[PDB]
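S.K.: Here it is, the structure in full.
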Amino acid sequence: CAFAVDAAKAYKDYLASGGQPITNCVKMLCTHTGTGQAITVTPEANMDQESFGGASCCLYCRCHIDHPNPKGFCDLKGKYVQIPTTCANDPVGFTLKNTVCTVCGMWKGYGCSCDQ
Amino acid sequence: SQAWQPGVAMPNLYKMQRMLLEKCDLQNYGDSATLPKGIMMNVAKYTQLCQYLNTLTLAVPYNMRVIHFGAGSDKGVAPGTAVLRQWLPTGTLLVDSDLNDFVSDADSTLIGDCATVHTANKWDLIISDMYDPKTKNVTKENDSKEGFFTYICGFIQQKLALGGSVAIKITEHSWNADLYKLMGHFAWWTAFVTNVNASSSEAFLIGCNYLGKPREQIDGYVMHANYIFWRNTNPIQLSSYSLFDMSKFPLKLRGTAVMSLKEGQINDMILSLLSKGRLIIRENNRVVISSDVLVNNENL
Ligand SMILES: C[n+]1cn([C@@H]2O[C@H](COP(=O)(O)OP(=O)(O)OP(=O)(O)OC[C@H]3O[C@@H](n4cnc5c(N)ncnc54)[C@H](O)[C@@H]3O)[C@@H](O)[C@H]2O)c2nc(N)[nH]c(=O)c21
Ligand SMILES: N#Cc1cn([C@@H]2O[C@H](CO)[C@@H](O)[C@H]2O)c2ncnc(N)c12
Ligand SMILES: [Zn+2]
Ligand SMILES: [Zn+2]
């Protein structure tokens, strides 16, 4: 039996169909002079970012579903996630769709300059 | 002036009065602060609480242990915990808890009545934001409330390290006389009102550096009356000003010494170190917690 709920795809499809993004992600007060790295132990938003409590931005945490990992570990819980201000209306969608550069810790496409 | 502070602490002279309890009547009751864009009240409030705690002699050891009661929200997240974890040194052990299920950034979360929460470890900081919604059903004289306040008082007396501190939320009608009495078992104490919630009778009763014995005898019914008298005669203007400067927000890692000591060894020099935020007394074993689970079979 290969059956598995695909919550990521479900939310991506829901958004594409015009659904309102998940809300009540926990935005933090911060200096907005941080490193701008994607996922950090303390808020690190730069001037172009908002910092959020990580658990509240995790689709799996918020939906009470298993994390897609054999360990079931969460890369957001207990940390802070930096979200481009232009995408801060849907932090859960942003974290789901985007990827962190393993080299510089910036979001690929939203601060990673490794490929330039 | 007060509007640029994170909040207002009850002045010492009001603590020294002998007031009778009156109804609380705030001139700005019902007014709401203007918060920064997209910032929740719960984040602003806890940010201001922590900004004020930064001005006190808190003990901040390595592998500090913090427990946070009443941490869930009707949204199913834990904004307060997120602020505490931001404030506290990275690596601080943070446990939170609430009657209702929620998802949290804490290292461990227990769901259930606080009375179901157990641990044999002692804690360096206890935060409580618990409030019984039925407190709103005011049908009689405003007497000392029990419920979770009974738990919190026992938790402080049994599981708070010497040198540790507390911040326990109260309101006009959500208060407990024994909790005020226990404020006199700390080197210092106050009732702190956040400027973002200045239109509420809420305050955080803060006990700074626990001594394990009364330094001062406090009558809790009188002290609550004194608190309401202060609030009734000192309007606080709503302010969010302090939220905009977070450059000094992080709690400084003092690396406070942790020692285990027998009750006979707590001399006046030890008590002095405790009173200055320079010492924590407790075991430093692994931290273990649990939630009591009631078993029953409802079939037939
Ligand atoms: C101080 N006060 C109390 N009352 C009356 O007494 C009752 C109980 O008074 P209280 O102890 O609840 O105090 P207060 O109203 O100041 O509390 P507030 O609603 O601001 O709540 C404070 C915090 O408690 C928590 N809280 C309140 N309600 C809930 C809830 N339903 N669920 C979870 N948390 C809650 C929230 O964190 C909130 O910020 C009030 O519901 C009101 O009829 C007042 N009436 C006037 N006209 N002027 C006042 O100044 C006044
Ligand atoms: N009475 C009572 C309690 C209230 N709360 C919580 O205070 C939080 C206030 O925002 C809320 O989320 C609530 O669920 C309690 N949590 C544990 N044990 C309790 N006995 C209580
Ligand atoms: Zn998660
Ligand atoms: Zn990169």
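Each position is counted from 1, following the chain as shown.
Positions of Cβ are set from backbone N, Cα and C atoms, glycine also.
Copying in the features that Swiss-Prot gives for the protein in this structure:
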- B:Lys45: active site (ACT_SITE)
- B:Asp129: active site (ACT_SITE)
- B:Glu202: active site (ACT_SITE)
- B:1-295: domain 'Nidovirus-type SAM-dependent 2'-O-MTase' (DOMAIN)
- B:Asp129 to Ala (Swiss-Prot position 6928): Complete loss of virus replication in human respiratory cells (MUTAGEN)
- B:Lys169 to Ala (Swiss-Prot position 6968): Complete loss of virus replication in human respiratory cells (MUTAGEN)
S.K.: Measuring Cα to Cα, how many Å separate B:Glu202 (active site) from B:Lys169 (mutagenesis position)?
M.R.: 7
S.K.: Quick one: Cα separation, B:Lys169 (mutagenesis position) versus B:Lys45 (active site), in Å?
M.R.: 11
S.K.: From the Cα of B:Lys45 (active site) across to the Cα of B:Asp129 (mutagenesis position), what is the distance in angstrom?
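M.R.: Checking the Cα atoms of B:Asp129 (mutagenesis position) and B:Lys45 (active site) gives a distance of 11 Å.
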S.K.: For each of the recorded positions (B:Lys45, B:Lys169), count the other CB atoms lying within 10 A of its CB, then report the residue with the highest count.
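M.R.: Result of the Cβ crowding comparison: B:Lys45.
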S.K.: Determine the minimum-neighbour residue: among B:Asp129, B:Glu202, listed as recorded positions, which Cβ has the fewest other Cβ atoms within 10 angstroms?
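M.R.: If we count Cβ atoms within 10 Å for the recorded positions B:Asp129, B:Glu202, the smallest count is at B:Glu202.
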S.K.: May I ask you to report the DSSP-based helix, strand or coil state of B:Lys45 (active site)?
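M.R.: For B:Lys45 (active site) - judged by DSSP and reduced to three states - the answer is helix.
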S.K.: For B:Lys169 (mutagenesis position), what is the secondary structure state per DSSP, taken as helix, strand or coil?
M.R.: strand
S.K.: Where ligand 2 binds, which of the recorded positions B:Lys45, B:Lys169, B:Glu202 are close by, with Cβ under 6 Å?
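M.R.: The ones that qualify number zero, so the answer is none.
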S.K.: Which of the three DSSP-derived classes (helix, strand, coil) applies to B:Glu202 (active site)?
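M.R.: DSSP assigns B:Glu202 (active site) to coil.
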